[PDB]
Amino acid sequence: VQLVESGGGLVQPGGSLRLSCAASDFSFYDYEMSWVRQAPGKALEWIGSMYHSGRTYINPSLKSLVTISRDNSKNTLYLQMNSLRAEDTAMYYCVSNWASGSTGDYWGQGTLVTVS
Amino acid sequence: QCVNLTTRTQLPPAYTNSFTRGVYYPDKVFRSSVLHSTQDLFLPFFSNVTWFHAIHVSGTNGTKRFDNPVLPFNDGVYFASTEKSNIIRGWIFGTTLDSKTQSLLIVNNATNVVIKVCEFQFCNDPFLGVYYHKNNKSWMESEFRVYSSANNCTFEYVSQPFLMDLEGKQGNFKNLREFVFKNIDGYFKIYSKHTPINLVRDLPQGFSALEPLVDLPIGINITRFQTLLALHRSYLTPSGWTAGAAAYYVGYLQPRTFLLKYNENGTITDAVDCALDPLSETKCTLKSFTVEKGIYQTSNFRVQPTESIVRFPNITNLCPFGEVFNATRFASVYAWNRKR
Amino acid sequence: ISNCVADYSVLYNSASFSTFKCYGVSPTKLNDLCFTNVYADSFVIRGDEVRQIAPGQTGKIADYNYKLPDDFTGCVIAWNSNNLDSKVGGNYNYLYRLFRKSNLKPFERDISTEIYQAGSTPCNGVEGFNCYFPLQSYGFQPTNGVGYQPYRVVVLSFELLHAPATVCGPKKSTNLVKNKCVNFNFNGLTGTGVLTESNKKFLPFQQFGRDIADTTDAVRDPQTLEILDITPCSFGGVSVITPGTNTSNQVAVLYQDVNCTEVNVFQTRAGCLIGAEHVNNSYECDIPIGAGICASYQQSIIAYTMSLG
Amino acid sequence: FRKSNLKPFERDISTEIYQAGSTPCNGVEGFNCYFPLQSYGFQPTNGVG
Ligand SMILES: *[C@@H]1O[C@H](CO)[C@@H](O[C@@H]2O[C@H](CO)[C@@H](O[C@@H]3O[C@H](CO)[C@@H](O)[C@H](O)[C@H]3NC(C)=O)[C@H](O)[C@H]2NC(C)=O)[C@H](O)[C@H]1NC(C)=O
Ligand SMILES: *[C@@H]1O[C@H](CO)[C@@H](O[C@@H]2O[C@H](CO)[C@@H](O)[C@H](O)[C@H]2NC(C)=O)[C@H](O)[C@H]1NC(C)=O
Ligand SMILES: *[C@@H]1O[C@H](CO)[C@@H](O)[C@H](O)[C@H]1NC(C)=O
Ligand SMILES: *[C@@H]1O[C@H](CO)[C@@H](O)[C@H](O)[C@H]1NC(C)=O
Ligand SMILES: *[C@@H]1O[C@H](CO)[C@@H](O)[C@H](O)[C@H]1NC(C)=O
Ligand SMILES: *[C@@H]1O[C@H](CO)[C@@H](O)[C@H](O)[C@H]1NC(C)=O
């Protein structure tokens, strides 16, 4: 498959989870990677944006909370979330080229973020 | 898919005789029992039909060879093909036979026809990608091996497929599909018709009034084209490509003058040229198919020139426009520094 | 967009937009005005920059997103999306750019996110002194002014290339009447005549037909596929039968080959002659009319049949 | 804009508001009924044309 995602299930607040987003080749990595959320009723909120030029620009109140790591063997992205909240409880997607609309992107299988 | 096994067949075209072929309705106008003279592109009668015999099963044991060279498209071409099956997948009209330039494609895809002109990425061998998925036992119908990729599609056409098999009688028809593809004023017109044939290989002497099907306002000029051929992956049997054999004909169109006989239903019944022999050219002047005895004045004969000759003076003194156009100072308005 | 029918008329009255700025293209005549291609361009622009969607006004967006060209062929359209995109808390989704190597030329998808300097010191792969983030985000608040409200903008641009036109919408149609002189317009065929039902036998690829001397006789309407005959309705010259002004003043007028049912009245082979009574007698007449019928004044104009002898 | 074309050597003084869009204004200012008169901007360093 050209673009896929991995990792997820149940996320423990405070801890670190090594999420993944695999693919088939680096030539399909134009121009962006992003791990976003689409909450019911909430407007567009993007939690991550990995760029083709090796840049990660995030909301200033989020980039400190997010670790960034990019791979090229499996072309996977490593991102860690801590102190989780219920506002992220959605079908958590790994959307490559999120800003490129809903035709030049892949929507992953999805997971959930729940706080006990 | 991508089978280059010919190695022997680039034979000169075995020219044969086309008796009465290439007659078409060059309009969408009804006429009843009248004779009309038109100046369009037609196939001359009794002309050398350029026969590019298709895949040759020289019979000792198989030995099938691809016989589809890329052929030029000056102004218009006439096509004939027996095609007991749908051996020819379509056509490869284009200009550069490479990327960076659009190319018109017709794909058989024998459920519906998809006429596409797009940007393409010419492969090693352009043929409809037809392989098993290894599941569902379904042959592929992708253009991803017709061209390595497809992008920037400006036109797509969906309709009933062009090639209809109306035989239903185990042969004795042979369905000589006749095609002429004409590009005038940035358009593209598709003409075809299905007829029965009892002859073995030679074209029949009967009249085939062929009706137009669709017109394409692509706007893309074509100066070169190639034809497709059938391809299927082999099996685990005690490789196997191009099941069967075919025979494909090519004829080029030239600007000639015809007079078309119209029946009382508007269908063309006969057609006579105006440049083959004096008798046919005489019928054009009188606008009738029957001429009584006597003497007629038709046209005049002119001895065409053979070459050209130019005689100019031998001086090569290199006129001094450098000192005039690039003069150091252009003179005043009332003192014209005229330089003979 | 190519080879499609554009419903511009419904756009003007379906809803209300923010602005409709056209230069060289009248708004109401877009229904019959023709181009070659149509581009649908998707825009998200701040409310304060809504008036700044014009050649001459720039900013953080108009100087680095896509410079507006001087060859606009089309018009701009925007609408209020406050109920869909404006909320208390703000939105920080769509990207900014601060400075780059140069301003992005019109129609150049320079989507890349390379590192650029605002000053002159090198970045060395680390953003900092004179090397800042070339990406930021929107901010919109309903508690703010009108200029800080989100909008959805869609702008149309066209083409006039050297190719046949493909995108126009003919929302024009009229009913069909028969046996009357009508200035019909059947898919470009313009003329005058009476429409009558025909008994001809067409083929399903022939728009119309002409019998002899390039004169149209049958026309096929491209809506219900019927063959309609064409005939120019009655005409002809008018001639006056007079015995001379000095002799008298009563005159009779002729209508050449025109049935008076479509216009004393006497029916002749050369049209209905009106103004003269037809007598059953037969005299040696003086003024000829046609087909053996004549006229003479002897105290009114009376028509006869020629008496040879 | 105008309702129709102008006859040769014709005068226009009336400046009544007329429909310029798709909704009926009946004399109401704003959308779909444009104010006709507009003012140019002549700058010393403006374009050549
Ligand atoms: C679909 O859109 C365009 C046509 O509709 C195609 O663009 C053409 O192909 C090239 C890719 O943009 C362009 O060449 C690029 O532009 C300049 C000219 O040499 C160079 O700076 C670039 O290096 C060059 N790109 C490469 C790899 O060399 C053509 O100029 C351009 N031609 C026109 C008329 O637009 C696109 O190719 C096509 N989209 C895709 C993905 O192929
Ligand atoms: C086409 O022309 C021929 C005669 O020139 C006609 O074909 C047949 O003519 C008879 C005359 O009544 C009809 O009864 C038949 O129905 C026609 N054959 C068929 C298959 O219909 C006919 O007048 C013309 N039109 C057609 C065939 O559609
Ligand atoms: C066809 O080609 C051959 C030689 O190539 C020539 O001799 C022959 O006259 C041609 N036939 C016609 C009808 O022109
Ligand atoms: C040009 O013509 C010939 C060259 O063969 C020669 O006499 C000489 O170069 C020229 N003659 C003239 C200019 O008379
Ligand atoms: C005139 O001068 C320019 C630059 O010096 C040069 O490029 C050009 O070729 C000259 N024109 C002619 C007719 O010699
Ligand atoms: C054209 O449209 C009308 C109704 O929309 C329909 O009755 C008629 O059959 C249509 N004719 C064709 C040729 O589609």
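Going by Swiss-Prot, the residues shown for chain D are 456-504, listed in order.
Structure determined by electron microscopy, 3.7 Å.
Cβ coordinates come from backbone N, Cα and C, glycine included.
So that you can see what the record holds, here are the features copied from Swiss-Prot:
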- D:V483 to A: Increased resistance to neutralizing antibodies (MUTAGEN)
- D:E484 to D: Increased replication in human TMEM106B overexpressing cells (MUTAGEN)
- D:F490 to L: Increased resistance to neutralizing antibodies and human covalescent sera neutralization (MUTAGEN)
- D:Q493 to N: Reduced host ACE2-binding affinity in vitro (MUTAGEN)
- D:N460 to K: In strain: Omicron/BA.2.75, Omicron/BQ.1.1, Omicron/XBB.1.5, Omicron/EG.5.1 (VARIANT)
- D:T478 to K: In strain: Delta/B.1.617.2, Omicron/BA.1, Omicron/BA.2, Omicron/BA.2.12.1, Omicron/BA.2.75, Omicron/BA.4, Omicron/BA.5, Omicron/BQ.1.1, Omicron/XBB.1.5, Omicron/EG.5.1 (VARIANT)
- D:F486 to V: In strain: Omicron/BA.4, Omicron/BA.5, Omicron/BQ.1.1 (VARIANT)
- D:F490 to S: In strain: Lambda/C.37, Omicron/BQ.1.1, Omicron/XBB.1.5, Omicron/EG.5.1 (VARIANT)
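D:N460 (variant position) sits 24 Å from D:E484 (mutagenesis position), taking the Cα positions as reference.
Each of the recorded positions D:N460, D:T478, D:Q493 was ranked by the number of other C-beta atoms within 10 Å, and first place falls to D:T478.
A distance of 16 Å separates the Cα atom of D:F486 (variant position) from that of D:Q493 (mutagenesis position). Annotated pair D:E484 (mutagenesis position) and D:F490 (mutagenesis position), C-alpha to C-alpha distance, rounded: 8 Å. The secondary structure of D:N460 (variant position), as reduced to three states from DSSP, is coil rather than helix or strand. For D:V483 (mutagenesis position), no same-chain residue 6+ apart in sequence has a C-beta under 8 angstroms from its C-beta. Rounded to a whole number, the distance between the Cα atoms of D:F490 (mutagenesis position) and D:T478 (variant position) is 15 Å. Under DSSP, D:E484 (mutagenesis position) is assigned to coil, being neither helix nor strand in the three-state scheme. Most other Cβ atoms within 10 A: among the recorded positions D:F486, D:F490, that distinction falls to D:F486. The subset of recorded positions D:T478, D:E484, D:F486, D:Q493 lying near chain C, with Cβ atoms under 8 Å apart, consists of D:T478, D:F486.
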